[PDB]
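Chemist: Structure in structure tokens, see below.
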Amino acid sequence: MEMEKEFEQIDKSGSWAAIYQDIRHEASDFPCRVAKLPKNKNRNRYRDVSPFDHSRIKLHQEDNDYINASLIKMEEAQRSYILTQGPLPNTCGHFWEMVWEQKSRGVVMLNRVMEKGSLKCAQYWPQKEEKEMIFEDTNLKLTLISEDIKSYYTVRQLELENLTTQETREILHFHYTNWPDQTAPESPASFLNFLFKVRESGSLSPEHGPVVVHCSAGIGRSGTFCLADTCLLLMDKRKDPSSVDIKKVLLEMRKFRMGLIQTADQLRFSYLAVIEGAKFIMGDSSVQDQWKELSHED
Ligand code: VO4
Ligand SMILES: [Mg+2]
Ligand SMILES: [Mg+2]
């Protein structure tokens, strides 16, 4: 309720840029010494996007444990996320090793492999059932099991096999294919429809390891997704929408990974998504069918 008042004040005063720059100025700053080691230069997609040492995910190999990935551990909300860059051609083995070792059940992908004429992500999952991928460095096998393609997102069932142990796991892939870099989604409705398909999959359950979330850098669209989910979960826990302070939640998230939410419009969208999602949290279950309709997923 009180985020709604703040939304109006910021809008009718046109101060989203200043509000967002405030968050940037107050955000935590922690060292990234491991990410900056010369042996890890080719493991980083962007020179200026690095995991903090204190929250980085360590791979369980002894040669080089480095991956550009952060554990966002939201203590009060009791949910964790792994935010990571889009894998590089040499880090797709590391990416699936991380998924395996962290016992993630779901991967949320918010970018496309090619954006604005550039390769933003390696093709790290198989596109055809009969063309499985084997990651020889990490001894993992990945098979496409099935694929449900909708108008602006795709859900895939993957089988991930630890070839050392021959243990197998189902990994769910939630691929938002309609969300351009540095922008807000089309509508809260289509975003919330997607978020709630991730939730209903069980991939966010505490019984599993943290969901893996990535875009190209793992901060902008990835930060928007996590901020909206954590805010909705916080108000759900308290059944009190007015108790949620969005900027404080984002600032808390930015203790674990730098640059989360990259534009003022993405921040503004985050308010809109949470305000609209609160309708469902607070007991208007019919609104979820309305999101499905408005998102035109077929
Ligand atoms: O690829 V993202 O720029 O939305 O961090
Ligand atoms: Mg590379
Ligand atoms: Mg690779």
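Recorded method for this deposit: X-ray crystallography, 2.0 Å.
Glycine is no exception: its Cβ is also placed from the backbone N, Cα and C atoms.
Quick paste from Swiss-Prot:
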- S50 to A or D: No phosphorylation (MUTAGEN)
- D181 to A: Substrate-trapping mutant (MUTAGEN)
- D181, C215, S216, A217, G218, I219, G220, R221, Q262: substrate binding site (BINDING)
- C215 to S: Catalytically inactive mutant; abolishes sulfhydration (MUTAGEN)
- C215: active site, phosphocysteine intermediate (ACT_SITE)
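Locate each feature and note its surroundings.
Modeler: Mapped onto three states, the DSSP output places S50 (mutagenesis position) in coil. A 10 Å cutoff on Cβ-Cβ distances gives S50 (mutagenesis position) a total of 22 other Cβ atoms nearby, all chains included.
Sequence-distant contacts of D181 (mutagenesis position), defined by Cβ-Cβ distance under 8 angstroms and a gap of at least six in the same chain, are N111, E115, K116, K120, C215, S216, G220, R221.
Under the three-state DSSP scheme, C215 (mutagenesis position) falls in the coil class.
All protein chains shown were included, and the count of other CB atoms within 10 Å of the CB of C215 (mutagenesis position) stands at 28.
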Chemist: What span in Å does the substrate site cover, taken as the longest CA to CA distance among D181, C215, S216, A217, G218, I219, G220, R221, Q262?
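Modeler: Maximum Cα-Cα distance: 12 Å.
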Chemist: Around the substrate site formed by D181, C215, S216, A217, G218, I219, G220, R221, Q262, list the extra residues of the same chain whose Cβ is within 8 Å of the site's Cβ centroid.
Modeler: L110, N111, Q182, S222, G223
Chemist: Which is it, of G218, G220: the one of these binding-site residues whose Cβ has the most other Cβ atoms within 10 Å?
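Modeler: Counting Cβ neighbours within 10 Å, the top one is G218.
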Chemist: What's the CA-CA gap between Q262 (substrate binding site) and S50 (mutagenesis position) in angstrom, rounded?
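Modeler: Here the two Cα atoms lie 14 Å apart.
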